[PDB]
Amino acid sequence: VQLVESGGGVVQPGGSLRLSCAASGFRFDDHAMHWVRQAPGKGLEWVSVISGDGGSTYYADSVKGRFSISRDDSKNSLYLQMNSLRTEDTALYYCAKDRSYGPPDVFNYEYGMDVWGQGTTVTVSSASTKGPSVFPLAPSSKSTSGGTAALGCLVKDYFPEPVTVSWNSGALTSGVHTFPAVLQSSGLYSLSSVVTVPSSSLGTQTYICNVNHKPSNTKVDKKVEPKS
Amino acid sequence: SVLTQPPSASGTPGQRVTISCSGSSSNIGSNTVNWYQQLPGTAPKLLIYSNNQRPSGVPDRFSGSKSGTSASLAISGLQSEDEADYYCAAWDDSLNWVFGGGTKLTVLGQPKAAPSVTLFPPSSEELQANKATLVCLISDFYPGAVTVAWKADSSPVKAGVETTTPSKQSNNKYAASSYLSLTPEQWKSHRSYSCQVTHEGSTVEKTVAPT
Amino acid sequence: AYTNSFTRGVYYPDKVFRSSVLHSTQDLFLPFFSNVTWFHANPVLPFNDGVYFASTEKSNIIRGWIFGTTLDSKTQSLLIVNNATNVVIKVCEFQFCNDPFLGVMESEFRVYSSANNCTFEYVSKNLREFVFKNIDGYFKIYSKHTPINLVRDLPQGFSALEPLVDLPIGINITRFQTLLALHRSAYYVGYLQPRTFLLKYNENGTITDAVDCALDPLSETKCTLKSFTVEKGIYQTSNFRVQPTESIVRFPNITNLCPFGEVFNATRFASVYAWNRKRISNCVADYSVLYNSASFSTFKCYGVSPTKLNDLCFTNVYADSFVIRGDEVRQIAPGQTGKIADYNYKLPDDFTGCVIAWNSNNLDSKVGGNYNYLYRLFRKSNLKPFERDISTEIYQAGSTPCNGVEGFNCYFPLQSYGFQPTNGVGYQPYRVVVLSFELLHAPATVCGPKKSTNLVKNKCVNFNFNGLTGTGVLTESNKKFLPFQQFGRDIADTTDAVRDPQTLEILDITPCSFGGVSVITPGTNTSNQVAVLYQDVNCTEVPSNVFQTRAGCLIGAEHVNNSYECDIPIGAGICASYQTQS
Ligand SMILES: *[C@@H]1O[C@H](CO)[C@@H](O[C@@H]2O[C@H](CO)[C@@H](O)[C@H](O)[C@H]2NC(C)=O)[C@H](O)[C@H]1NC(C)=O
Ligand SMILES: *[C@@H]1O[C@H](CO)[C@@H](O[C@@H]2O[C@H](CO)[C@@H](O)[C@H](O)[C@H]2NC(C)=O)[C@H](O)[C@H]1NC(C)=O
Ligand SMILES: *[C@@H]1O[C@H](CO)[C@@H](O)[C@H](O)[C@H]1NC(C)=O
Ligand SMILES: *[C@@H]1O[C@H](CO)[C@@H](O)[C@H](O)[C@H]1NC(C)=O
Ligand SMILES: *[C@@H]1O[C@H](CO)[C@@H](O)[C@H](O)[C@H]1NC(C)=O
Ligand SMILES: *[C@@H]1O[C@H](CO)[C@@H](O)[C@H](O)[C@H]1NC(C)=O
Ligand SMILES: *[C@@H]1O[C@H](CO)[C@@H](O)[C@H](O)[C@H]1NC(C)=O
Ligand SMILES: *[C@@H]1O[C@H](CO)[C@@H](O)[C@H](O)[C@H]1NC(C)=O
Ligand SMILES: *[C@@H]1O[C@H](CO)[C@@H](O)[C@H](O)[C@H]1NC(C)=O
Ligand SMILES: *[C@@H]1O[C@H](CO)[C@@H](O)[C@H](O)[C@H]1NC(C)=O
């Protein structure tokens, strides 16, 4: 009764992709299937449906002609072939199961979409890939207040979205808070992770942010110390 | 083919809250509605199909009504786990499934917290890197309607700033961040900058001066 | 700011000379004592029906108007301008500044930036009034220039406006503006409504005075008499008529439930090739209750939405029913192909009923397989809409007639579905009910549930009692019909009682308070105060001194306890006088 997907990633505008979705726990000749995309932070948007029992497909109007969709009940899979993408297709893509097949066109009054997948991220652009630039944001009296003071690391200007910053190789879990990355007009991401620590302990112990960029192979440790 | 619905609804925990949708004639006229709940981060759930039929696993607090060309979810008594998006669906003879606009929920329970603000100037290595970025962090401000304004020595600025949307933490309050882009010569040009945040009329501002 | 006109905005309704003749007209006028906007120095105003427009100065700041619907391109508009030279009427498609004006070097005209497609051209303190109107593609302009002895405030007085221009444009108008000469080195806007006036003509033929006949009772009396001096008396001036609010409509409950409950809940449906066909007759069929019996899998209609079938009525309803597969429900639709929708059933292309279908795998299928449902697959031709073929002749495919013995190229015409419960959807049994309606010529058959609103009482109402349409106040009765009589009539044959179908109680129907209105005046040569008699109307339903008489309700006179000789006769022993004044 599970739905998994695969096939996402980063392509430049003009490329092509092949998304796939594998199901488990039922037969495919009793259910229709849906591909539903969703831009990050926004509402849903239906993309396509295929009926059970062979083929009667439909696409949304903005995606007409560019896409194609098939199923395979020999392998229990869905394929969604995407050709000639544009920059407004950066989204999560969800593989949803429609109980009681037949396009909602003929089997009205009861369609639903009961079980859902976990989605797959796809983004497009020419910005390509780039490594992060790191600075330490020092603990300061303007950040200090009474018993505690905050220090952190600013990791900026990178395209390949999944990036991680830990504190002291994963040691400090108290006060460590990485904020959501921000997407600049330049097209590159940026973020800053900060942690508070007793003001008696400004420079005393080790506070080294471990920056790892997994699409690239960047690994750098930066120490944060009070301002000179 | 638009399925107009309100963007956000509200209510105290423990009473009936309705959620409407309005489609024309190919949407709700000759078709049926579904309702989908989207908790933050997860996959969407199914709530109501065929205008009033909850499937197995949906508790008996949700109902469903379809009257002519409008539809309505009706949550009977809010709780601490129903703070989510809700979408209505249709089919539209136009030959395309249409979706709602979504509606958040605002249990409005947690008292009013104070947005803790923290501001950082561009570090030294960044100064040597021929660039400059101001960093304004906001945290712990449970009602999430924060906004930000940036200040050079006396004037407001509106260029080179990026602002995160508020994000929920573990303690179920919010956090946000904003960045200011500057060339170091502009960094030393003005004698000081500041980040101000406004929240429920109230305002708190931080300020830093170059060295 | 807002200000009060007094007697302003009177124009000569047309040519044709005329002298001393209190002539009466119906037209679009600016009512007397109106609420006129005030502007200082401007914005986009409406037009909606003509415009009065005054202005005051010694310099010339007001430099014409601009008219139209959009005040831009994509639609046509008028433009009336005056530089220090002279007037410039113009009709093109323009592009108007949202704040258009002209300067005062003395270089100017930042008004528009486009003059395309011009379809009409023309070129060549103080109080300056104008009346603009637009009827039948003609844009009429009346005007007058009076000299004030003030600088910029709206004065009082009478001055009729003489026609100036006439333009056969055709232009639509919904909005207008103004134009002003800036500084580089006061105006009003009324609107016109359909009124009736009484104009007094001089012996030279000019309008010297007027009466607005809808201001007050004295003016309505002057209009009724066609004079400017009324002598003491009492005058019938018009009529009253308590208006009715809302309007109830309640019929009877529902008898013939109209039994869908055995065409949808039958123990055993028909096969498709000999499909069943029921005809429904006079009944009360609620389609919305059928709509949410809450198990269906296709509820699709083409001619009509199902919820708006709850208020129509027909002559005959056909309901066909049968049983087919899962993947063949797409063939029960107008204009299809494939066996079914071409062998055991065919719909016409201008269909109007609803196709309903649902799953019945748990009831018509059985372990081992129910083989009792037959479907046809061989036919020598197609079918008409709603045709039916129940024959079982041995079809011959090839050229050879085989005569009752099958084999090569002649086969039996019917196969059987094998409905096994271990089948996927696509071979599972679906039950199908098709409705169709017709409106030939028949008197009355199945209708919907005519929404019977709630019955109100003691208010002039607009009512319908299962056919009886009327107006009036409804009241609880104390008469007793015979238990088959619906409504009661008076002598002279007017409905005066009804019986409510649902609760079966008798209610009287009395008319809505109505009557004449009279105006009592001491004479305009004595006073301009007035009293008003609403004849035989109860004085609580008329819309100080309100006084009830056997002759009606009197407003504007006080009741005293003295007794004098009669002056103005009201009635039933009551007289009025102008003494105690008032
Ligand atoms: C028409 O239907 C209504 C209900 O739809 C019937 O109403 C009831 O009227 C009796 C009076 O004899 C009351 O005692 C009941 O309590 C009413 N029921 C409800 C639910 O209000 C009505 O009687 C029907 N008409 C006739 C002629 O029987
Ligand atoms: C066929 O029979 C069923 C069973 O009696 C009917 O279902 C009933 O529907 C009404 C309408 O809401 C409910 O109040 C009842 O509770 C239902 N019955 C049961 C046992 O739950 C159904 O209405 C019948 N079909 C038609 C077309 O009338
Ligand atoms: C004109 O109408 C406005 C509408 O609110 C009102 O405020 C104003 O008092 C009116 N002026 C006169 C003279 O009646
Ligand atoms: C006055 O304005 C009109 C508008 O087109 C223009 O034709 C005319 O030339 C102007 N007067 C002078 C003296 O230019
Ligand atoms: C009006 O002007 C537009 C643009 O100049 C032009 O396309 C159109 O043909 C004109 N109207 C007529 C009737 O020629
Ligand atoms: C003016 O506008 C109305 C809009 O209801 C339109 O119907 C009418 O045709 C227009 N006038 C002319 C002369 O076309
Ligand atoms: C105009 O009317 C006046 C007064 O009513 C009269 O004296 C005069 O002779 C008339 N004719 C004129 C002024 O030509
Ligand atoms: C009518 O008016 C004239 C002059 O204004 C006056 O002499 C006369 O008395 C008046 N008549 C009455 C009945 O008041
Ligand atoms: C007018 O209606 C009221 C209210 O019923 C009543 O008391 C009064 O007597 C009525 N008027 C007359 C003249 O009866
Ligand atoms: C008239 O006289 C009667 C005597 O019964 C009295 O009740 C009433 O108040 C008097 N009317 C006035 C207006 O004084």
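Note that the numbers count up from 1, one per residue, in the order the chain is shown.
Method reported for this entry: electron microscopy, 3.0 Å.
Cβ coordinates are placed from backbone N, Cα and C, and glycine is handled just like the others.
What Swiss-Prot records for C:256-449 is domain 'BetaCoV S1-CTD'.
One natural variant catalogued in Swiss-Prot, C:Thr56 to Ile (Swiss-Prot position 95), is accompanied by this note: In strain: Iota/B.1.526, Mu/B.1.621, B.1.1.318, Omicron/BA.1. Using a 10 Å Cβ-Cβ cutoff, C:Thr56 (variant position) registers 20 neighbours.
The annotation that Swiss-Prot gives for the naturally occurring variant C:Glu406 to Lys (Swiss-Prot position 484) reads: In strain: Beta/B.1.351, Eta/B.1.525, Theta/P.3, Iota/B.1.526, B.1.1.318, Gamma/P.1, Zeta/P.2 and Mu/B.1.621; May enhance affinity to human ACE2 receptor. All chains included, 12 other C-beta atoms sit within 10 angstroms of the C-beta of C:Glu406 (variant position). According to its DSSP assignment, C:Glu406 (variant position) is coil.
Within the same chain, the residues at least 6 positions away from C:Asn423 (variant position) whose Cβ sits under 8 Å from its Cβ are C:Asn361, C:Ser365, listed in sequence order. Annotation of the natural variant C:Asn423 to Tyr (Swiss-Prot position 501) in Swiss-Prot: In strain: Alpha/B.1.1.7, Beta/B.1.351, Gamma/P.1, Theta/P.3, Mu/B.1.621, 19B/501Y, Omicron/BA.1, Omicron/BA.2, Omicron/BA.2.12.1, Omicron/BA.2.75, Omicron/BA.4, Omicron/BA.5, Omicron/BQ.1.1, Omicron/XBB.1.5, Omicron/EG.5.1; May enhance affinity to human ACE2 receptor; the original residue is retained in the structure shown.
Cβ-based neighbour count (10 Å, all protein chains) for C:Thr469 (variant position) stands at 11. The note that Swiss-Prot attaches to the natural variant C:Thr469 to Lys (Swiss-Prot position 547) is: In strain: Omicron/BA.1.
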Rounded distance in angstrom between the Cα atoms of C:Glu406 (variant position) and C:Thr469 (variant position): 70
C:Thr56 (variant position) to C:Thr469 (variant position) - Cα separation in whole Å: 58
DSSP-derived structure type at C:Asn423 (variant position), helix or strand or else coil: coil
